[PDB]
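Accompanying notes for the structure given below.
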Amino acid sequence: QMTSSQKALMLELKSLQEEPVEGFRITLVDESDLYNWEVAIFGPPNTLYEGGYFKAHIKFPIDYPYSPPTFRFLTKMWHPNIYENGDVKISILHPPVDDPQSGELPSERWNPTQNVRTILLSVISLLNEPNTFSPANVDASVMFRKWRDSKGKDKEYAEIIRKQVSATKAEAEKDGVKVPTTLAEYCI
Amino acid sequence: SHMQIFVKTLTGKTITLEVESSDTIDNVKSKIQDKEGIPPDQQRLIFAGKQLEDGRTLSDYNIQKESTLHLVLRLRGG
Ligand SMILES: COCC(=O)N[C@@H](Cc1ccc(-c2cc(Cl)cc(Cl)c2)cc1)[C@H](O)[C@@H](O)C(=O)O
(Lines of atoms letter the chains of each structure in order from A and count residues from 1; the text may use other names and numbers.)
(Lines give C-alpha, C1' and ligand atoms only; values in the text may rest on other atoms or scores of the structure.)
Protein backbone atom coordinates (compact mmCIF):
# COMPACT_ATOMS: atom_id res chain seq x y z
CA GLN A 1 0.00 0.00 0.00
CA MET A 2 3.00 2.26 0.53
CA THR A 3 4.33 3.64 -2.74
CA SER A 4 7.94 3.21 -3.86
CA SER A 5 8.83 6.72 -2.70
CA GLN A 6 7.09 6.17 0.66
CA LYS A 7 9.11 2.98 1.17
CA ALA A 8 12.36 4.76 0.30
CA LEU A 9 11.56 7.60 2.70
CA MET A 10 10.63 5.20 5.51
CA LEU A 11 14.00 3.45 5.18
CA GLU A 12 15.96 6.71 5.24
CA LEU A 13 13.94 8.10 8.16
CA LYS A 14 14.48 4.94 10.22
CA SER A 15 18.22 5.07 9.54
CA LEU A 16 18.57 8.75 10.49
CA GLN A 17 16.47 8.40 13.64
CA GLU A 18 18.26 5.28 14.89
CA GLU A 19 21.77 6.24 13.70
CA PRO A 20 21.58 10.05 13.58
CA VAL A 21 24.07 12.47 12.12
CA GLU A 22 25.55 14.15 15.20
CA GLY A 23 23.98 17.54 15.79
CA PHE A 24 21.01 16.84 13.48
CA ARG A 25 17.62 15.65 14.76
CA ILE A 26 15.09 14.47 12.15
CA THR A 27 11.31 14.24 12.59
CA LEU A 28 8.21 14.34 10.39
CA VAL A 29 6.45 17.70 10.35
CA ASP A 30 3.09 15.87 10.09
CA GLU A 31 2.88 12.35 11.50
CA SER A 32 1.17 10.92 8.39
CA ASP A 33 3.23 12.72 5.72
CA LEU A 34 6.58 11.14 4.82
CA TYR A 35 7.36 13.92 2.32
CA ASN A 36 8.12 16.83 4.70
CA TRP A 37 10.83 16.49 7.36
CA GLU A 38 11.89 18.90 10.08
CA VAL A 39 15.64 19.06 10.70
CA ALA A 40 16.84 20.58 13.98
CA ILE A 41 20.50 21.59 13.75
CA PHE A 42 22.88 22.45 16.60
CA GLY A 43 25.66 24.94 16.07
CA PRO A 44 28.86 22.99 16.79
CA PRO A 45 31.02 23.74 19.82
CA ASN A 46 34.17 25.80 19.24
CA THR A 47 32.51 27.76 16.42
CA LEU A 48 30.72 31.10 16.40
CA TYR A 49 27.48 29.10 15.96
CA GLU A 50 27.93 27.38 19.34
CA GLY A 51 24.68 27.41 21.28
CA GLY A 52 22.54 27.91 18.18
CA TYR A 53 19.39 25.89 17.49
CA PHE A 54 18.45 26.14 13.81
CA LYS A 55 15.61 24.51 11.89
CA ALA A 56 15.21 23.52 8.25
CA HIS A 57 12.60 21.58 6.28
CA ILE A 58 13.31 18.92 3.69
CA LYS A 59 10.49 18.52 1.19
CA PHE A 60 10.50 15.44 -1.04
CA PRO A 61 8.89 14.92 -4.45
CA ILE A 62 6.41 12.19 -5.38
CA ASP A 63 9.17 10.28 -7.21
CA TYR A 64 11.93 10.39 -4.58
CA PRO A 65 14.73 9.35 -4.88
CA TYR A 66 14.63 9.79 -8.65
CA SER A 67 14.30 13.57 -8.15
CA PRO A 68 15.93 15.70 -5.44
CA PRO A 69 14.27 17.24 -2.40
CA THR A 70 14.49 20.86 -1.37
CA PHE A 71 16.35 21.86 1.81
CA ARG A 72 15.25 25.22 3.23
CA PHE A 73 16.00 27.02 6.49
CA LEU A 74 12.72 28.33 7.90
CA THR A 75 14.16 31.28 9.79
CA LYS A 76 16.77 32.72 7.50
CA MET A 77 20.56 32.25 7.90
CA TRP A 78 22.89 35.07 6.78
CA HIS A 79 25.59 33.13 4.94
CA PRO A 80 27.36 33.42 1.56
CA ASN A 81 26.17 29.92 0.55
CA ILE A 82 22.51 30.17 1.60
CA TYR A 83 19.96 31.93 -0.58
CA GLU A 84 17.93 34.65 1.08
CA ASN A 85 14.79 32.48 0.73
CA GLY A 86 16.46 29.87 2.95
CA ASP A 87 17.48 27.40 0.22
CA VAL A 88 20.99 26.00 0.46
CA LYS A 89 23.11 26.31 -2.70
CA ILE A 90 24.36 22.76 -3.41
CA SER A 91 24.77 21.20 -6.86
CA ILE A 92 23.46 17.81 -5.74
CA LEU A 93 19.95 19.22 -5.18
CA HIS A 94 19.47 19.44 -8.97
CA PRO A 95 19.27 16.72 -11.66
CA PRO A 96 22.27 15.97 -13.90
CA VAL A 97 22.60 18.06 -17.05
CA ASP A 98 23.82 15.23 -19.36
CA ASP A 99 26.44 17.48 -20.94
CA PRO A 100 29.84 15.81 -21.48
CA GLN A 101 31.33 19.29 -21.98
CA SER A 102 30.26 20.50 -18.51
CA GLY A 103 32.80 18.30 -16.73
CA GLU A 104 30.33 17.43 -13.98
CA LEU A 105 30.64 14.13 -12.09
CA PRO A 106 27.69 11.89 -11.16
CA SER A 107 28.41 12.43 -7.45
CA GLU A 108 27.85 16.21 -7.93
CA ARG A 109 24.26 15.97 -9.22
CA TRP A 110 21.21 14.17 -7.98
CA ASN A 111 20.82 10.46 -8.72
CA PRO A 112 18.84 7.64 -7.06
CA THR A 113 21.83 6.54 -4.97
CA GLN A 114 22.06 9.95 -3.28
CA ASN A 115 20.33 10.26 0.07
CA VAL A 116 19.51 12.55 2.97
CA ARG A 117 22.63 11.57 4.96
CA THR A 118 24.75 12.81 2.04
CA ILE A 119 22.69 16.02 1.89
CA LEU A 120 23.26 16.65 5.60
CA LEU A 121 27.02 16.11 5.37
CA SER A 122 27.07 18.39 2.30
CA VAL A 123 25.23 21.04 4.31
CA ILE A 124 27.92 20.82 7.03
CA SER A 125 30.55 21.39 4.34
CA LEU A 126 28.58 24.29 2.83
CA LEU A 127 28.22 25.95 6.24
CA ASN A 128 31.96 25.58 6.90
CA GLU A 129 33.23 26.84 3.54
CA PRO A 130 31.79 29.94 1.82
CA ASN A 131 32.14 30.10 -1.95
CA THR A 132 32.70 33.80 -2.63
CA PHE A 133 33.27 33.30 -6.35
CA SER A 134 29.76 31.86 -6.81
CA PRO A 135 27.75 33.02 -3.77
CA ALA A 136 24.09 32.38 -3.06
CA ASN A 137 23.83 35.65 -1.08
CA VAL A 138 26.07 38.34 -2.60
CA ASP A 139 25.68 40.81 0.28
CA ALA A 140 26.59 38.15 2.85
CA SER A 141 29.53 37.10 0.68
CA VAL A 142 30.85 40.67 0.45
CA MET A 143 30.45 41.07 4.22
CA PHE A 144 32.15 37.73 4.92
CA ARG A 145 35.09 38.74 2.72
CA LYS A 146 35.52 42.05 4.58
CA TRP A 147 35.39 40.20 7.90
CA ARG A 148 38.00 37.67 6.75
CA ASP A 149 40.28 40.32 5.20
CA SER A 150 40.17 42.58 8.27
CA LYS A 151 41.06 39.65 10.57
CA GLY A 152 37.80 40.22 12.44
CA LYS A 153 38.37 43.94 13.03
CA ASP A 154 35.28 44.72 10.94
CA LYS A 155 33.01 42.82 13.31
CA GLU A 156 29.72 43.10 11.39
CA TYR A 157 29.61 39.53 10.04
CA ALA A 158 30.33 38.01 13.46
CA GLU A 159 27.80 40.35 15.09
CA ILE A 160 25.12 39.03 12.72
CA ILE A 161 26.08 35.42 13.53
CA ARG A 162 25.83 36.23 17.24
CA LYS A 163 22.43 37.88 16.75
CA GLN A 164 21.05 34.96 14.75
CA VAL A 165 22.35 32.45 17.31
CA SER A 166 20.74 34.44 20.13
CA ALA A 167 17.42 34.58 18.27
CA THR A 168 17.17 30.77 18.45
CA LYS A 169 17.13 30.68 22.26
CA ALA A 170 13.36 31.19 22.49
CA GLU A 171 12.72 28.29 20.11
CA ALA A 172 15.10 26.00 22.01
CA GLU A 173 13.38 26.83 25.31
CA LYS A 174 9.97 26.13 23.76
CA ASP A 175 11.12 22.71 22.52
CA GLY A 176 12.73 21.96 25.89
CA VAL A 177 16.08 21.45 24.15
CA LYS A 178 19.44 22.00 25.84
CA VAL A 179 21.92 22.88 23.08
CA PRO A 180 25.28 21.10 23.51
CA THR A 181 28.26 23.31 24.28
CA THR A 182 31.07 20.72 24.53
CA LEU A 183 32.47 18.17 22.11
CA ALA A 184 31.31 15.35 24.40
CA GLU A 185 27.75 16.71 24.49
CA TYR A 186 27.61 17.28 20.72
CA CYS A 187 28.78 13.77 19.84
CA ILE A 188 26.31 11.96 22.14
CA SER B 1 50.87 9.05 20.50
CA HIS B 2 49.76 6.38 18.03
CA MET B 3 46.05 5.76 17.55
CA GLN B 4 43.43 4.35 15.21
CA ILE B 5 40.72 6.57 13.75
CA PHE B 6 37.78 5.79 11.50
CA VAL B 7 36.92 7.68 8.31
CA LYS B 8 33.38 7.19 7.00
CA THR B 9 32.92 7.62 3.25
CA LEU B 10 29.84 8.71 1.31
CA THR B 11 29.71 5.21 -0.26
CA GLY B 12 29.06 3.63 3.14
CA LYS B 13 32.56 2.24 3.81
CA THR B 14 34.75 2.79 6.86
CA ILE B 15 38.46 3.38 6.40
CA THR B 16 40.49 2.46 9.47
CA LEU B 17 43.61 4.64 9.62
CA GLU B 18 46.76 4.27 11.70
CA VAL B 19 47.80 7.79 12.72
CA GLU B 20 49.70 9.78 15.34
CA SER B 21 48.00 12.52 17.34
CA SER B 22 50.69 14.90 16.05
CA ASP B 23 49.85 14.12 12.41
CA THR B 24 48.65 17.05 10.36
CA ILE B 25 45.43 16.97 8.38
CA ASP B 26 47.71 17.07 5.31
CA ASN B 27 49.29 13.80 6.45
CA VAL B 28 45.87 12.17 6.92
CA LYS B 29 44.70 13.30 3.47
CA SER B 30 47.86 11.83 1.92
CA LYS B 31 46.99 8.45 3.48
CA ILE B 32 43.45 8.69 2.14
CA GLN B 33 44.83 9.40 -1.35
CA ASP B 34 47.06 6.32 -1.11
CA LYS B 35 44.08 4.16 -0.12
CA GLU B 36 41.25 5.70 -2.17
CA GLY B 37 42.88 7.71 -4.96
CA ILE B 38 41.16 11.00 -4.03
CA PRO B 39 43.41 14.07 -4.52
CA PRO B 40 44.04 15.76 -1.16
CA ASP B 41 42.82 19.18 -2.27
CA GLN B 42 39.43 17.63 -3.13
CA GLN B 43 39.06 15.89 0.24
CA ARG B 44 37.16 17.46 3.12
CA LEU B 45 37.31 15.88 6.58
CA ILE B 46 34.56 16.66 9.09
CA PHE B 47 34.77 16.10 12.86
CA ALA B 48 31.99 17.25 15.22
CA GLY B 49 30.55 19.62 12.66
CA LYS B 50 33.88 21.24 11.71
CA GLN B 51 35.88 20.86 8.49
CA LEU B 52 39.51 20.22 9.42
CA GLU B 53 42.21 22.57 8.13
CA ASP B 54 45.24 21.17 6.30
CA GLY B 55 48.06 22.62 8.42
CA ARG B 56 46.59 21.79 11.83
CA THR B 57 47.08 18.52 13.72
CA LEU B 58 44.60 15.94 14.96
CA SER B 59 45.39 16.95 18.55
CA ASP B 60 44.53 20.58 17.68
CA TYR B 61 40.95 19.36 17.16
CA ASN B 62 40.97 17.07 20.23
CA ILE B 63 40.63 14.03 17.97
CA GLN B 64 41.40 11.05 20.21
CA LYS B 65 41.70 7.29 19.79
CA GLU B 66 38.81 5.61 17.94
CA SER B 67 37.33 8.94 16.82
CA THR B 68 35.18 8.91 13.69
CA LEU B 69 35.68 11.46 10.90
CA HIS B 70 33.50 11.95 7.83
CA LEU B 71 35.05 12.28 4.39
CA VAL B 72 33.26 14.34 1.75
CA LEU B 73 34.40 15.94 -1.49
CA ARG B 74 34.69 19.71 -1.83
CA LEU B 75 31.48 21.19 -3.15
CA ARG B 76 31.80 22.51 -6.69
CA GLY B 77 30.06 25.23 -8.66
CA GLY B 78 28.52 27.21 -5.79
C1 LIG C 1 32.57 31.68 10.02
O2 LIG C 1 33.55 31.72 11.01
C3 LIG C 1 33.01 31.44 12.28
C4 LIG C 1 33.21 29.95 12.56
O5 LIG C 1 32.78 29.46 13.55
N6 LIG C 1 33.96 29.19 11.60
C7 LIG C 1 34.20 27.77 11.78
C8 LIG C 1 33.68 27.09 10.52
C9 LIG C 1 32.26 26.55 10.71
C10 LIG C 1 32.07 25.34 11.36
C11 LIG C 1 30.78 24.86 11.52
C12 LIG C 1 29.66 25.54 11.03
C13 LIG C 1 28.38 24.98 11.25
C14 LIG C 1 28.20 23.60 11.19
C15 LIG C 1 26.95 23.06 11.46
CL16 LIG C 1 26.72 21.32 11.40
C17 LIG C 1 25.86 23.82 11.79
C18 LIG C 1 26.05 25.19 11.85
CL19 LIG C 1 24.65 26.19 12.28
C20 LIG C 1 27.28 25.77 11.58
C21 LIG C 1 29.86 26.77 10.39
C22 LIG C 1 31.16 27.26 10.22
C23 LIG C 1 35.69 27.48 11.89
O24 LIG C 1 35.87 26.10 12.06
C25 LIG C 1 36.27 28.20 13.11
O26 LIG C 1 35.54 27.84 14.24
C27 LIG C 1 37.72 27.77 13.26
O28 LIG C 1 38.06 27.00 14.20
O29 LIG C 1 38.58 28.18 12.44
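Numbering, chain A: per Swiss-Prot, residues 5-192 in sequence.
This entry, so its header tells us, was determined using X-ray crystallography, 1.5 Å.
Cβ from N, Cα, C; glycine included.
Taken residue by residue with DSSP, A:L97 (mutagenesis position) is part of a helix. Listed in Swiss-Prot is the mutagenesis experiment A:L97 to S, annotated as follows: Loss of function.
For A:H98 (mutagenesis position), applying a Cβ distance below 8 Å and a minimum sequence separation of six or more within one chain yields A:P72, A:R113, A:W114. Quoted from Swiss-Prot, the note on mutagenesis experiment A:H98 to A is: Impairs polyubiquitin-chain formation.
What Swiss-Prot notes for the published mutagenesis of A:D102 to A is this: Decrease in substrate affinity and ubiquitin transfer rate for neddylated CRL2(FEM1C)-UBE2R2 complex; when associated with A-103. Following the DSSP three-state reduction, the secondary structure of A:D102 (mutagenesis position) is coil.
A:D103 to A appears in Swiss-Prot as a mutagenesis experiment; the accompanying note says: Impairs polyubiquitin-chain formation. Decrease in substrate affinity and ubiquitin transfer rate for neddylated CRL2(FEM1C)-UBE2R2 complex. Decrease in substrate affinity and ubiquitin transfer rate for neddylated CRL2(FEM1C)-UBE2R2 complex; when associated with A-102. Within the same chain, no residue at least 6 positions away in sequence has its Cβ under 8 Å from that of A:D103 (mutagenesis position).
Less than 8 angstroms from the CB of A:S106 (mutagenesis position) sits no same-chain residue that is six or more residues away. A mutagenesis experiment is reported in Swiss-Prot for this position, A:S106 to A, and the note states: Impairs polyubiquitin-chain formation. Decrease in substrate affinity.
Quoting Swiss-Prot on the mutagenesis of A:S106 to R: Decrease in substrate affinity and ubiquitin transfer rate for neddylated CRL2(FEM1C)-UBE2R2 complex.
In sequence order, A:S95, A:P100, A:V101 are the residues near A:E108 (mutagenesis position), counting only same-chain partners six or more apart with C-beta under 8 A. Listed in Swiss-Prot is the mutagenesis experiment A:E108 to A, annotated as follows: Impairs polyubiquitin-chain formation. Decrease in substrate affinity and ubiquitin transfer rate for neddylated CRL2(FEM1C)-UBE2R2 complex. Decrease in substrate affinity and ubiquitin transfer rate for neddylated CRL2(FEM1C)-UBE2R2 complex; when associated with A-112.
In three-state terms derived from DSSP, A:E108 (mutagenesis position) belongs to neither a helical nor a strand segment and is classed as coil. The note that Swiss-Prot attaches to the published mutagenesis A:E108 to R is: Decrease in substrate affinity and ubiquitin transfer rate for neddylated CRL2(FEM1C)-UBE2R2 complex.
Quoting Swiss-Prot on the mutagenesis of A:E112 to A: Impairs polyubiquitin-chain formation. Decrease in substrate affinity and ubiquitin transfer rate for neddylated CRL2(FEM1C)-UBE2R2 complex. Decrease in substrate affinity and ubiquitin transfer rate for neddylated CRL2(FEM1C)-UBE2R2 complex; when associated with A-108. Applying an 8 A CB threshold to same-chain residues 6+ apart, the list for A:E112 (mutagenesis position) reads A:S95, A:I96.
A:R113 (mutagenesis position) has a Cβ environment of 19 other Cβ atoms inside 10 Å. Among the mutagenesis entries in Swiss-Prot is A:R113 to A, noted as: Impairs polyubiquitin-chain formation. Decrease in substrate affinity and ubiquitin transfer rate for neddylated CRL2(FEM1C)-UBE2R2 complex.
Annotation of the mutagenesis experiment A:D143 to K in Swiss-Prot: Decrease in substrate affinity and ubiquitin transfer rate for neddylated CRL2(FEM1C)-UBE2R2 complex. A helical conformation is recorded for A:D143 (mutagenesis position) in the three-state DSSP classification. Non-local contacts of A:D143 (mutagenesis position) by the CB criterion (under 8 A, 6+ apart in sequence, same chain) are absent.
Cβ neighbours within 10 Å of A:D102 (mutagenesis position), excluding its own Cβ and spanning all shown chains: 8. The number of other CB atoms found within 10 A of the CB of A:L97 (mutagenesis position), across every protein chain shown, is 17.
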